[PDB]
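**Q** First the structure, then my questions, so here it is.
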Amino acid sequence: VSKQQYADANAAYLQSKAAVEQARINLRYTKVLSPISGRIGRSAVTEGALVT
Amino acid sequence: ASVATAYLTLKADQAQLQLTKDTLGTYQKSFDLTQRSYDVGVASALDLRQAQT
């Protein structure tokens, strides 16, 4: 195959990998992590509550 | 009749030889262009091989 036909396929693979990375970030948001360490307060919302 | 037809076949073969020379020049130019495209990296080796054939 020509090297252009390799380069554009490699570019499409890298684009799909970046899309997988963004979907992995959005999947990492739904298990919400504490951004810092310290003392936690009360949960203002409990389980069953809808958040936006 | 034989001498006339032989002279006519000689002239016709010479004209057809000139046209096949032009065909060979055209194929040489096209093969050189495909060789340039393969050396750059845009065309694969198969497109070079068919022009070689």
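All residue numbers given for chain B refer to Swiss-Prot; the residues shown span 176-228 in order.
Per deposition record, electron microscopy, 3.2 Å.
Cβ from N, Cα, C; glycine included.
In case it helps, Swiss-Prot gives these features for our protein:
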type	residues	note
MUTAGEN	B:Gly216 to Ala	Abolishes complex formation
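Please go over these features one by one and say how buried each is and what sits next to it.
**A** The Cβ of B:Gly216 (mutagenesis position) has 13 neighbouring Cβ atoms from other residues within 10 Å, across all protein chains displayed. Secondary structure at B:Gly216 (mutagenesis position), as computed by DSSP, is coil.
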